[PDB]
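Let me begin by presenting the structure, written as structure tokens, before commenting on it.
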Amino acid sequence: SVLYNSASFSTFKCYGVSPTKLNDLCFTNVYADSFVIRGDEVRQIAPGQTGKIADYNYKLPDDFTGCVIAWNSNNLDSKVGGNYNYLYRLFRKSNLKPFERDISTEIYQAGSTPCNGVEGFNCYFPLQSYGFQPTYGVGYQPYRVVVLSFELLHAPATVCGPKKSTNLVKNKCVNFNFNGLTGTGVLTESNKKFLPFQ
Amino acid sequence: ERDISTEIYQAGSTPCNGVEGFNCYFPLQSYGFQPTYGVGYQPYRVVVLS
Amino acid sequence: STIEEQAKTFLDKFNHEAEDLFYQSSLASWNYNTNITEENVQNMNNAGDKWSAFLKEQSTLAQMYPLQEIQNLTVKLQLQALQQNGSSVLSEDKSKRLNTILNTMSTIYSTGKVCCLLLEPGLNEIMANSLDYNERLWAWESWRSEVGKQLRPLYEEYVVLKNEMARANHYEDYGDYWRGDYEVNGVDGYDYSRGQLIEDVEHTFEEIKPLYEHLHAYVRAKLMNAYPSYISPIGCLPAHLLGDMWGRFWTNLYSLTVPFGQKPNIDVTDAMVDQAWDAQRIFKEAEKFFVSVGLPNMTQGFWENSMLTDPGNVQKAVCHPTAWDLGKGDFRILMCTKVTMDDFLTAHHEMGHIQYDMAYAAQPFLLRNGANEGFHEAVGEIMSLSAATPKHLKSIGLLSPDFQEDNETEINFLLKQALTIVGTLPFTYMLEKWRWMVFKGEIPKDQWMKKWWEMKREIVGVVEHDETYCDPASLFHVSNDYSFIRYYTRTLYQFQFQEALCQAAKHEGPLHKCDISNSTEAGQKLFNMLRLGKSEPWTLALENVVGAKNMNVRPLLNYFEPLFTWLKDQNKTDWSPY
């Protein structure tokens, strides 16, 4: 609920699995999947839409349960001079498998001459860095997409939505919902003692 | 029991107030049957006789 | 392997480190013209050295690739300037000598103190406003005899040096060093040629020389009174009456002519003191003007980063009227902005092109300039033309419903339109044609300056020459190697685009009263063009917007029917006061 009506996770785009309906169905495992983006990665972050980043920086089969969450981080981290802390792969050889983390650090063979020790012609780096500054344009402003992959493994789902519990009234019969116990009757105070776990 | 009106459905938290915005999307969307639509998308006529 | 893969790899490295190096180099210049300091001097020197260092070193690295082995025809569009060799091909002795030219000539242009006489605030004002025959004669003849003498070394190995490198680099002339752009020889069908531009310059000149000849009849007949024995209608004009020190400018002097002085011209300064004109103001209603055209709201950072005020003396800076394509989602206009009738035009002049900049901002860095070399300032000019319509001023706040108008308001609109921008294009015809014939070398080495009349004596009739003098290098726009063919090109494309735009807005007849507003289609189709930028030939795009691959003739008169008919009834060398 807080993420939905947070009024701060401005690009909370969960087209598909309904955040409006999430609050009763259980998932066994959820996934923290966060990176840094720019104002151009917004449209680039569109599962189904492809591009440089979708092919060489992050991975996607085509479909996965799990939303995307970005919001303006320009005020958070943007120094005059250029935010060189963050960086990005630019051009890989080809794609990879759906959804695996990669920190491959090597030299890209760009053309005819084999690299085989050389870094010059035909042998450039795909690894570049960012230079974020306060005047950066909208299409470049960092918003930090974060993913919420929900996998429901065959085992019973352990993390669930909340339980909306109201007050109990006695000496006048009601329907009742004591966690499975759903009868219909009067509840009253009682004396007979129970053991610590029954 | 039928339903004819084309009311602007409210598609989320921020109220539509009749206009677009965060989570406000128009339910009425045409088929527009183009040849590129697949067989799972090709039109089929149906008649029901109660 | 593949040319395109590492070609775009190199160009995308260039894009991503060029945002860094360029953007903060242009931004060092922004800190400079914003705050003129000396750490800016040194760091801007270093940044420009690194820019030119990428240029030279990586344009030694780029030429292991051949020129022809491309099939995409857009990779050609990027590779003309990518696979090029530059100016380091020749020896290293004329390198400090080309710097010698570009620095000593620049200094003489900036230190040409007449003894003293301050250059721009003193001479330009007295030369335009002195009003005599024996005092401005001093400032004019002393000027000529002082400037046209010492340049013979600099200019007369200047021409041969550029001609020599042109031939040495497989070109025909110093013009062929430039004109190679105008051979469209990639995608066929939409091709063009470069070898001559005599076509359509004399031809369109043979069409304006009727109109200019009527205008010249009027002007040459007007100035009878001031000099009785020196000016006659059957002869022609004297040496020093161009309204400017070279007279490059043809939209001002309605003030030395009174055919209709009875109707009050437009004035907005009364409106200025009345209706909350703030210098944070009409800029935003200029924004809603472009909305009326169909363009989105202006960015929020523009009110913050771009300077729109008076920096004052406390902030040391210079407000020269040249907008800045800072790029990288940042596009700037650093002006000492004031609220004035001409500044009113200037605001829209700059903001039209700034919107054009954000329009093609979606294009890679190498393709982030105007459509062609003349189109840049033409964007501002056409937008000023569009926003300058007076009946649209009645359609907005800065005019009263009781403001009556007649047809003679536009009469001095045009007879203004005779001495600050456009009307006498034939002077540009003279200077530019003589400049091609002198830089390219088809004239021998003591025959500049006779031609520094008789072309007047043939085209406009400005007289007093002998062999030697060399005038044409003493300008801001020639001492920095700028060619005025951009002015001819804009003078035509301005009005072809004007005709297309006003015809699209369902306004016909004469083109002096077309309002371009509430026209999404005029914005929608414009988007289909502006978004492309230089991706498509100007012939095909011109047909898409106007309807032809070549410039039209009828529209030039389609704007000018009233002045046509009004010239005919007032237009009713081989002659010497010397």
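Since chain B takes its numbers from Swiss-Prot, the residues it shows come out as 465-514.
Structure determined by electron microscopy, 4.1 Å.
Backbone N, Cα and C define each Cβ position, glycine as well.
In the three-state DSSP scheme, B:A475 (mutagenesis position) is classed as coil. The mutagenesis experiment B:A475 to V is recorded by Swiss-Prot, whose note states: Increased resistance to neutralizing antibodies.
Quoting Swiss-Prot on the mutagenesis of B:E484 to D: Increased replication in human TMEM106B overexpressing cells. A 10 Å cutoff on Cβ-Cβ distances gives B:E484 (mutagenesis position) a total of 12 other Cβ atoms nearby, all chains included. In this structure, B:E484 (mutagenesis position) belongs to neither helix nor strand by DSSP; it is coil.
According to Swiss-Prot, the mutagenesis experiment B:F490 to L carries the following note: Increased resistance to neutralizing antibodies and human covalescent sera neutralization. In the three-state DSSP scheme, B:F490 (mutagenesis position) is classed as coil.
All protein chains included, B:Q493 (mutagenesis position) registers 7 other Cβ atoms within 10 Å of its own Cβ. Swiss-Prot documents B:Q493 to Y as a published mutagenesis change and attaches the note Reduced host ACE2-binding affinity in vitro.
Record note (Swiss-Prot) on the mutagenesis of B:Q493 to N: Reduced host ACE2-binding affinity in vitro.
Spatially close to B:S477 (variant position) yet at least six residues away along the chain are B:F486, B:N487, judged by Cβ distances under 8 angstroms. According to Swiss-Prot, the naturally occurring change B:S477 to N is described as follows: In strain: 20A.EU2, Iota/B.1.526, Omicron/BA.1, Omicron/BA.2, Omicron/BA.2.12.1, Omicron/BA.2.75, Omicron/BA.4, Omicron/BA.5, Omicron/BQ.1.1, Omicron/XBB.1.5, Omicron/EG.5.1.
As a natural variant entry, B:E484 to A appears in Swiss-Prot alongside the note: In strain: Omicron/BA.1, Omicron/BA.2, Omicron/BA.2.12.1, Omicron/BA.2.75, Omicron/BA.4, Omicron/BA.5, Omicron/BQ.1.1, Omicron/XBB.1.5, Omicron/EG.5.1.
Quoted from Swiss-Prot, the note attached to the natural variant B:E484 to Q states: In strain: Kappa/B.1.617.1.
Counting every protein chain shown, 14 other Cβ atoms lie within 10 Å of the Cβ of B:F486 (variant position). Listed in Swiss-Prot is the natural variant B:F486 to V, annotated as follows: In strain: Omicron/BA.4, Omicron/BA.5, Omicron/BQ.1.1.
Quoted from Swiss-Prot for the published natural variant B:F486 to P: In strain: Omicron/XBB.1.5, Omicron/EG.5.1.
The note that Swiss-Prot attaches to the natural variant B:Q493 to R is: In strain: Omicron/BA.1, Omicron/BA.2, Omicron/BA.2.12.1.
Here the residue is the original one, but Swiss-Prot notes a natural variant at this spot, B:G496 to S: In strain: Omicron/BA.1. Neighbours of B:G496 (variant position), defined as other CB atoms within 10 A of its CB across all chains, total 6.
What Swiss-Prot notes for the natural variant B:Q498 to R is this: In strain: Omicron/BA.1, Omicron/BA.2, Omicron/BA.2.12.1, Omicron/BA.2.75, Omicron/BA.4, Omicron/BA.5, Omicron/BQ.1.1, Omicron/XBB.1.5, Omicron/EG.5.1. DSSP classifies B:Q498 (variant position) as coil under the three-state reduction.
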Within reach of chain A, those recorded positions of B:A475, B:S477, B:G496, B:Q498, CB-CB under 8 Å: B:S477
Sparsest-packed of the listed recorded positions (B:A475, B:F490, B:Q498) - C-beta count within 10 angstroms: B:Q498
Candidates B:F490, B:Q493, B:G496, B:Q498, namely the recorded positions, that fall within 10 Å of B:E484 (mutagenesis position) by Cα distance: B:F490
Cα within 10 Å of B:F490 (mutagenesis position) - qualifying recorded positions among B:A475, B:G496, B:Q498: B:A475
Alpha-carbon distance [B:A475 (mutagenesis position); B:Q493 (mutagenesis position)] in Å: 14
